[PDB]
Amino acid sequence: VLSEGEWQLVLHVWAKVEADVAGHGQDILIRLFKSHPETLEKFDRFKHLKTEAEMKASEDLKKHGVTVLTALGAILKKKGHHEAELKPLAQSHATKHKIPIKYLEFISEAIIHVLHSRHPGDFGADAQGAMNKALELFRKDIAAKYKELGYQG
Ligand code: HEM
């Protein structure tokens, strides 16, 4: 599992995320869309946006970046005991939204990238390794639920 020392690394940087959830949410979703354009097409609500400036100006996008981060934070602060939190999420993502597990890998990379951009002094190698573990645990447990439902990635 993650050790208590790894969790403390993750939650320290996350409490910095929380100082500016909306800005972090925007940078993370813009990175995802720009790096992996296919992901934008999953969003009926956002697929009209074509340029980075248009993405930055959308209030709605910033609102959904808050939704995402707020759910992610709730999961993180359970420290691996996130069975309840994860169940609704993997259900809508598998069945309603149809999000492949690979795209969850992509958003994981975009979170890590942004956290390094914004918080270098608290996001050294040790905190990066810890965060990457925590995101892998999130993926692995969601992947298990997808398997059960018959969408595995
Ligand atoms: C940290 C990773 C993610 C978290 C915590 C997350 C969380 C959420 C939450 C809580 C909602 C709203 C409730 C829902 O229907 O379950 C949501 C909706 C949605 N998510 Fe995710 N999601 C994540 C990754 C993704 C990815 C990678 C995509 C697409 C490539 C995606 C696509 C959607 C879509 C399409 C909606 C519906 C948006 C709308 O029509 O309102 N999510 N997200």
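Chain A is numbered as in Swiss-Prot, which gives 2-154 for the residues shown.
Looking at the header, which is where the method is noted, we find X-ray crystallography, 1.6 Å.
Cβ atoms are placed via backbone N, Cα and C, with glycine included.
Some features that Swiss-Prot has for this protein:
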DOMAIN    2-148  domain 'Globin'
BINDING   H65  nitrite binding site
BINDING   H65  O2 binding site
BINDING   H94  heme b binding site
VARIANT   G122 to A  In metmyoglobin
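Counting other Cβ atoms within 10 Å of each Cβ, the lowest count among the binding-site residues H65, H94 belongs to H65. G122 (variant position) has a Cβ environment of 7 other Cβ atoms inside 10 Å. Cα spacing between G122 (variant position) and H65 (nitrite binding site): 28 Å, rounded to the nearest whole number. Recorded residues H94 (heme b binding site) and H65 (nitrite binding site) have their alpha carbons 15 Å apart, per Cα-Cα distance.
For the domain 'Globin' (2-148), DSSP puts the residue distribution at 119 helix, 0 strand, 28 coil.
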